[PDB]
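Inspection log for the structure reproduced underneath, given as structure tokens.
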Amino acid sequence: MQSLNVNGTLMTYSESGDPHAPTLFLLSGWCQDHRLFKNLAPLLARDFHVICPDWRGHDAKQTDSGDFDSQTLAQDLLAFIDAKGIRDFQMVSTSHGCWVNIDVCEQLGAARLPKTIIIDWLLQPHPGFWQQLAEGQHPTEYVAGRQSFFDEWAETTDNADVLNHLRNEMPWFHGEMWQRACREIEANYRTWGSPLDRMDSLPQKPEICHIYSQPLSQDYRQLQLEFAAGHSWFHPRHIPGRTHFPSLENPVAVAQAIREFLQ
């Protein structure tokens with residue numbers, strides 16, 4: 001569908017809603033699509049003008065070109081807002097799409113965009129994770145590293161749509177993307193330490209709302225309640241899912257949270 005191109009290449013993007021309504025971007029993780037938002041978008045099309053873009057290399061044409069930084073993906077989106085002429089807007093990002101989200105909050109004003117949402121971004125790395133990022137980049141067995149996440153991300157769901165996602169969306173992309181993703185995610189943790197440090201180091205902080213079901217850790221749920229008690233620009237919202245994609249597993253819940261935070 002609709003596909004304005006930016007910077008080095010293109011990204012196909014979907015549009016849903018009244019253009020002259022509050023503009024809201026739905027941004028995926030690596031190796032994901034606008035189809036991540038398939039359940040959530042038609043709901044938000046009532047209130048917002050809703051754009052679900054497809055990252056470099058993630059279009060239906062899975063287009064190559066140079067490898068790239070998590071920082072050029074930012075650049076992509078900045079050449080987007082401008083190219084279409086959009087001064088007022090918000091964004092909601094998934095997983096490691098958030099690194100891009102926060103970059104833009106940092107590149108543009110806080111004044112400019114005073115609020116942002118992130119979904120199921122792992123706020124703190126752990127030994128398991130670092131491994132899977134390595135398994136992930138293995139030229140001959142990147143699949144087993146891909147698969148490792150899936151088993152985890154999926155947990156015990158019967159959820160038709162989440163299952164479909166991790167059988168037909170994500171593993172469909174090329175090994176060369178699965179790998180870039182790992183180098184990149186890996187790179188960001190090494191730079192910032194964690195999403196929490198990343199955020200804590202913005203000079204002017206938006207109100208940030210983290211929607212999330214996973215990791216299924218009571219400690220982790222407690223860690224956010226606690227970060228938030230110390231940092232009032234932070235607003236965790238736990239959806240009780242078993243899955244890594246609350247936008248697929250629990251679209252009614254996510255829509256209501258986006259709705260309420262964003263006004």
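From the backbone N, Cα and C atoms, a Cβ is placed for every residue, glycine too.
Residues annotated as active site, proton donor/acceptor in Swiss-Prot: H244. Taken from Swiss-Prot, the feature substrate binding site applies to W30, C31, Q32, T94, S95, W153. According to Swiss-Prot, the mutagenesis experiment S95 to A or C carries the following note: Reduced affinity for substrate, and strongly reduced enzyme activity. Annotation of the mutagenesis experiment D120 to A in Swiss-Prot: Strongly reduced affinity for substrate. Strongly reduced enzyme activity. Experimental mutagenesis is annotated in Swiss-Prot for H244 to A, with the remark: Abolishes enzyme activity.
Counting in whole angstrom, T94 (substrate binding site) lies 6 from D120 (mutagenesis position) by their C-alpha atoms.
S95 (mutagenesis position) is surrounded by 24 other CB atoms, counting those within 10 A of its CB over all protein chains shown.
Secondary structure from DSSP puts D120 (mutagenesis position) in coil. Rounded to a whole value, the Cα-Cα separation of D120 (mutagenesis position) and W30 (substrate binding site) is 13 Å. Counting neighbouring Cβ atoms within 10 Å of each of the recorded positions (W30, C31, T94, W153, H244), the lowest count belongs to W153. Contacts of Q32 (substrate binding site) defined by a Cβ separation under 8 A and a same-chain sequence distance of 6+ are given as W55, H58, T94, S95, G97, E169, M170, in order along the sequence. Taking the C-alpha positions, the distance from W153 (substrate binding site) to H244 (mutagenesis position) comes to 5 Å. Every protein chain shown contributes to the tally, and the Cβ of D120 (mutagenesis position) ends up with 25 other Cβ atoms within 10 Å.
Take the mean position of the Cβ atoms of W30, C31, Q32, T94, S95, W153, the recorded substrate site; other residues of that chain with a Cβ within 8 Å of it are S28, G29, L36, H96, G97, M170, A181, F245. DSSP assigns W153 (substrate binding site) to a helical segment in the three-state reduction. Within the set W30, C31, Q32, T94, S95, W153 that the record links to substrate, no two Cα atoms are more than 14 Å apart, and one pair reaches that distance.
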